[PDB]
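Novice: Next up is a structure, given as C-alpha cells.
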Amino acid sequence: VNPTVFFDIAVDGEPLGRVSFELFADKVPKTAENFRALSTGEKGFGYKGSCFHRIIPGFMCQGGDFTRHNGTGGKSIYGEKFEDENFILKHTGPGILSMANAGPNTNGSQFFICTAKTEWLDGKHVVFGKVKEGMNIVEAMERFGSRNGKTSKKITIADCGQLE
Amino acid sequence: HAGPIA
C-alpha cells in the first residue's frame, strides 16, 4: 500500500539514470499523498521538467519548485502550502527524502534527497520517503553541485510517475 | 527561499 514513485534524471539534456522512492503514506499521509500526486502530474503542474536548483555535496539535493525554479514558491496540491504533518521519521541517513520548507507549516512542493546523515534537521523538516533504487544516480548528480548550492550543470527530472 | 541548512 506504500506508493513508489520515480525520477528520470538528465544532466544537460543527456539522460543519466532513474531514482525511485518509497512514499511513507502509512505514517505521513498528507505529505506522502502530496509527493505522489506531483510526481505523476495528476493535476497539470508537478515535477516533470523541473530541476534541482540547490545541490550541496555531502548534504542534500533540492528540487520541487517547478514554478520559480529557484526556491521562492512552487505550489502543492492543496492550493499553495500546508502544515507540518509530523516529525515521527528522522533524517537517518542518505536517501532520506524530506520536505524543504521555509519556516514551520509552509510545505509546498519543495523536497530534498539526502546524501549523508543529517540529524540537525530532525524536528524541523518533515521526513516522508526514501530512495529505493538509484542512490548512485543521486551521487553522480551530486558531483555537479557546489557549496552555496549552485549547480555546475543543469540537472532535470526528464520524466516521472508511479510504479506502485 | 525554501530549503534546509547545514
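Residue numbering for chain A follows Swiss-Prot; the residues present correspond to positions 2-165, in that order.
Just so it is clear, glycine is given a Cβ too, placed from its N, Cα and C backbone atoms.
Got these off Swiss-Prot a minute ago, pasting:
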| type | residues | note |
| --- | --- | --- |
| DOMAIN | A:7-163 | domain 'PPIase cyclophilin-type' |
| MUTAGEN | A:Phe60 to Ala | Loss of ability to stimulate MAPK/ERK phosphorylation |
| MUTAGEN | A:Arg69 to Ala | No effect on peptidyl-prolyl cis-trans isomerase activity. Reduced interaction with BSG/CD147 and ability to induce leukocyte chemotaxis |
| MUTAGEN | A:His70 to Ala | No effect on peptidyl-prolyl cis-trans isomerase activity. Reduced interaction with BSG/CD147 and ability to induce leukocyte chemotaxis |
| MUTAGEN | A:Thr107 to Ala | No effect on peptidyl-prolyl cis-trans isomerase activity. Reduced interaction with BSG/CD147 and ability to induce leukocyte chemotaxis |
| MUTAGEN | A:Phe113 to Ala | Reduced ability to stimulate MAPK/ERK phosphorylation |
| MUTAGEN | A:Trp121 to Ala | 200-fold decrease of sensitivity to CsA. Reduced ability to stimulate MAPK/ERK phosphorylation |
| MUTAGEN | A:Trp121 to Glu | Loss of peptidyl-prolyl cis-trans isomerase activity |
| MUTAGEN | A:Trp121 to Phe | 75-fold decrease of sensitivity to CsA |
| MUTAGEN | A:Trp121 to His | No effect on peptidyl-prolyl cis-trans isomerase activity |
| MUTAGEN | A:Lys125 to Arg | Loss of acetylation and interaction with TARDBP |
| MUTAGEN | A:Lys125 to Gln | Acetylation-mimetic mutant; no effect on its interaction with TARDBP |
| MUTAGEN | A:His126 to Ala | Loss of peptidyl-prolyl cis-trans isomerase activity and interaction with HCV NS5A. Loss of ability to stimulate MAPK/ERK phosphorylation |
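Can you tell me where each of these features sits in this structure?
Specialist: For A:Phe60 (mutagenesis position), applying a Cβ distance below 8 Å and a minimum sequence separation of six or more within one chain yields A:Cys115, A:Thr116, A:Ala117, A:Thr119.
In sequence order, A:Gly75 are the residues near A:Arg69 (mutagenesis position), counting only same-chain partners six or more apart with C-beta under 8 A. Annotation note: A:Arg69 (mutagenesis position) sits in a coil segment as assigned by DSSP.
When Cβ atoms from all protein chains are considered, those within 10 Å of A:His70 (mutagenesis position) total 15, not counting its own.
Sequence-distant neighbours of A:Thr107 (mutagenesis position) (same chain, 6+ residues apart, CB-CB distance under 8 A): A:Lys82.
If you draw a 10 Å sphere around the CB of A:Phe113 (mutagenesis position), it holds 27 other CB atoms from the protein chains shown.
The C-beta environment of A:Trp121 (mutagenesis position), restricted to residues of the same chain at least 6 apart in sequence and closer than 8 Å, is empty. Classification of A:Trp121 (mutagenesis position) by DSSP places it within a helix.
Less than 8 angstroms from the CB of A:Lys125 (mutagenesis position) sit A:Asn102, A:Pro105, each of them six or more residues away in the same chain.
Secondary structure at A:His126 (mutagenesis position), taken from DSSP and collapsed to helix, strand or coil, is coil. Around the Cβ of A:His126 (mutagenesis position), a 10 Å sphere holds 25 further Cβ atoms from the protein chains shown.
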Novice: Of A:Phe60, A:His70, A:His126, listed here as mutagenesis positions, which sit with their C-beta under 8 angstroms from a C-beta of chain B?
Specialist: A:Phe60, A:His126
Novice: For A:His126 (mutagenesis position) and A:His70 (mutagenesis position), what Cα-Cα distance in Å is obtained after rounding to a whole number?
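Specialist: One finds 20 Å between the Cα atoms of these residues.
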